[PDB]
Amino acid sequence: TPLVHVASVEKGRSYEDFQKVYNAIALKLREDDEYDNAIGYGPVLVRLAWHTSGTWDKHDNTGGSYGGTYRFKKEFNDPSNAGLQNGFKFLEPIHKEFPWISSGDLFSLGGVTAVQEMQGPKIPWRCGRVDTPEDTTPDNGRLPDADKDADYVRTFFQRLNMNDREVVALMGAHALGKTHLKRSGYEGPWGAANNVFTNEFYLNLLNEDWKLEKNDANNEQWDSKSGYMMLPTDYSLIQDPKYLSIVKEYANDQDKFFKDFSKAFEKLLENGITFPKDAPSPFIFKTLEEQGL
Ligand code: HEM
């Protein structure tokens, strides 16, 4: 019997309340600009939103964004989550200022805010995740390995109810940030901008001259002369003919990638949640730039 998690709006809160939380996150993103050699906290916040949602299992509705369980030791100490403590620390003063927002709402909103502030697509976002107790924390090992092939990736993402297009779209988030040897056993960025959300991941996969090398952790990764890298799982997207077609599509249509990413990312962040028929519609937050802030 799969658990049922019903969204419950934080008491009396509406769009304006959540836009304030968005703004606080966005202003802090602007302020704390030196983190990770001046990349800023955008990428790590996106990874945090993904890893807190990515524990979901469609078969029994365990894990997922609803319960905000990363706040518990078992999950924040998941080896797969190494480095995410930085995103958590970033969000702490936001949680302190807005103690009414649920942990799951904050983790997921962190990701949405980061994508939008980094010039990504608008990502509609729904409130109402409710904190669940420590015994609801999913065991480690539900997040994906990076050393695997296309068959692994395809099978892995079926557990999150994602199809080929959704998988390829979601992986485009690798435009952001970088791998860090001490965190994951991989080193290097996927591209040049690091803190601007674009379709660069796909362009790089297709256009760079990739060499299969061993990094300083004795793990294989694909490196280019430009100083970029791809994980084996990233590279698998051009090895598999079905993934390859989609990679070419996104590399050649920025708008299409934006639209598809937005849908897949919202879906990721909402997996496992039942929204009542009379729940508010998804919110689309204005960026700081759009507000003149
Ligand atoms: C096969 C699936 C995936 C694998 C194996 C994978 C693996 C990894 C690894 C090993 C890192 C480096 C961590 C570090 O050393 O700091 C990373 C970083 C990152 N991942 Fe993925 N990932 C996957 C999918 C995704 C998805 C679906 C998203 C979001 C939509 C995402 C967003 C990110 C971001 C933004 C970073 C940069 C973090 C930072 O710079 O601090 N990844 N991923």
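Just so it is clear, chain A uses Swiss-Prot numbers, and the residues here are 69-361, in order.
We read in the header that X-ray crystallography, 1.6 Å was used to get this structure.
From the backbone N, Cα and C atoms, a Cβ is placed for every residue, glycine too.
Secondary structure at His119 (active site, proton acceptor), taken from DSSP and collapsed to helix, strand or coil, is helix. Annotation for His119 (active site, proton acceptor): same-chain Cβ neighbours under 8 Å, separated by at least 6 residues, are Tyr138, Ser148, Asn149, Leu152, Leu211. The active site, proton acceptor annotation in Swiss-Prot covers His119.
The Cβ of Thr120 (variant position) lies under 8 Å from the Cβ of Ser133, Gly136, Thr137, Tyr138, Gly172, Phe175, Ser176, each of these being in the same chain and 6 or more residues away along the sequence. Among the sequence features in Swiss-Prot, the natural variant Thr120 to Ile is noted as follows: In allele 2.
Variant annotation in Swiss-Prot: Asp219 to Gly, described as In allele 2; the structure shown retains the original residue. When secondary structure is read from DSSP and collapsed to three states, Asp219 (variant position) falls in the helix class.
Within the same chain, residues at least 6 positions away in sequence whose Cβ sits under 8 Å from that of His242 (heme b binding site) are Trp258, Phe269, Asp302. Annotation comment: Swiss-Prot describes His242 as heme b binding site.
Other Cβ atoms within 10 Å of the Cβ of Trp258 (mutagenesis position), summed over all protein chains shown, number 26. In the three-state DSSP scheme, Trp258 (mutagenesis position) is classed as coil. According to Swiss-Prot, the experimentally introduced change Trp258 to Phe is described as follows: Substantially diminished activity.
The annotation active site, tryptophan radical intermediate is assigned in Swiss-Prot to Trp258 on the grounds of experimental evidence.
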Far apart in sequence but close in space: which same-chain residues, 6 or more away, have a Cβ under 8 Å from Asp219 (variant position)?
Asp308
